[PDB]
Amino acid sequence: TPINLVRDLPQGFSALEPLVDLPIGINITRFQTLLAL
Amino acid sequence: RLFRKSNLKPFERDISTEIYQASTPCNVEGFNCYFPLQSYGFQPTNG
């Protein structure tokens, strides 16, 4: 996005474009972000 | 796998060795709770 705005999210619109689908399946849950330091 | 708590969904894998409680709860072999897996007697003599 061109996202810069001022504060919080703006009133705009756009959409994703999928990249890949890999075969994990196997009951996926508990997504966890990897924060840096 | 001969025992499982709940039926697996289509295209699902169960490599876990979770012991099943097939009515007396267990915490564990011989009777009423077994190793989930069971082996095949594949022998040439088998029909």
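By Swiss-Prot numbering, chain A shows 208-244, in order.
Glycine too: its Cβ is placed from the backbone N, Cα and C atoms.
In Swiss-Prot, the entry for natural variant A:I210 to V states: In strain: Omicron/BA.2.75. The structure shown retains the original residue. When Cβ atoms from all protein chains are considered, those within 10 Å of A:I210 (variant position) total 8, not counting its own.
All protein chains considered, the CB of A:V213 (variant position) has 5 other CB atoms within 10 Å. Recorded in Swiss-Prot as a natural variant, A:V213 to G carries the remark: In strain: Omicron/BA.2, Omicron/BA.2.12.1, Omicron/BA.2.75, Omicron/BA.4, Omicron/BA.5, Omicron/BQ.1.1.
Among the natural variants that Swiss-Prot reports, A:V213 to E is described with the note: In strain: Omicron/XBB.1.5, Omicron/EG.5.1.
Every protein chain considered, the tally of other Cβ atoms within 10 Å of the Cβ of A:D215 (variant position) stands at 5. Looking at Swiss-Prot, you'll find the natural variant A:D215 to G noted as follows: In strain: Beta/B.1.351.
Listed in Swiss-Prot as a mutagenesis experiment, A:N234 to Q is described as follows: Increased resistance to neutralizing antibodies. Counting only same-chain residues six or more apart in sequence, none has a Cβ lying under 8 angstroms from the Cβ of A:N234 (mutagenesis position).
Checking the recorded positions A:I210, A:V213, A:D215, A:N234 against chain B with a Cβ-Cβ cut-off of under 8 Å leaves A:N234.
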